[PDB]
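Enquirer: This is the structure I have questions about; it appears just below.
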Protein chains: 10
Amino acid sequence: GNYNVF
Amino acid sequence: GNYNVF
Amino acid sequence: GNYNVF
Amino acid sequence: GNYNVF
Amino acid sequence: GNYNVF
Amino acid sequence: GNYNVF
Amino acid sequence: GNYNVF
Amino acid sequence: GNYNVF
Amino acid sequence: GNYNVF
Amino acid sequence: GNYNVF
């Protein structure tokens, strides 16, 4: 999966 | 899946 | 799935 | 599914 | 499903 | 409180 | 409170 | 509190 | 608190 | 606190 986490 | 989390 | 979470 | 959650 | 939740 | 539950 | 329940 | 639960 | 739970 | 949980 793709995770862009801030 | 795709997760863009802020 | 797609999750855009703020 | 698609989740846009604010 | 599609969930746009505010 | 605010509860949006699916 | 506010409850939106599905 | 705020609860958005899927 | 804020809870966005999937 | 803030909890975004998948």
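Using the numbering of Swiss-Prot, the residues shown for chain D are 298-303, in order.
Method reported for this entry: X-ray crystallography, 1.1 Å.
Including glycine, each Cβ sits where the backbone N, Cα and C put it.
Heads up, here are the entries from Swiss-Prot:
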- D:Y300 to S: Slightly affects hydrogel-binding (MUTAGEN)
- D:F303 to S: Impairs hydrogel-binding (MUTAGEN)
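Thinking about packing and proximity, how do these listed features fit into the structure?
Expert: In three-state terms derived from DSSP, D:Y300 (mutagenesis position) belongs to an extended strand segment.
Taking Cβ-Cβ distances under 8 Å and a sequence separation of 6 or more, D:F303 (mutagenesis position) has no neighbours in its chain.
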Enquirer: Let me know how many other Cβ atoms fall within 10 Å of the Cβ of D:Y300 (mutagenesis position).
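Expert: A 10 Å sphere around the Cβ of D:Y300 (mutagenesis position) contains 22 other Cβ atoms.
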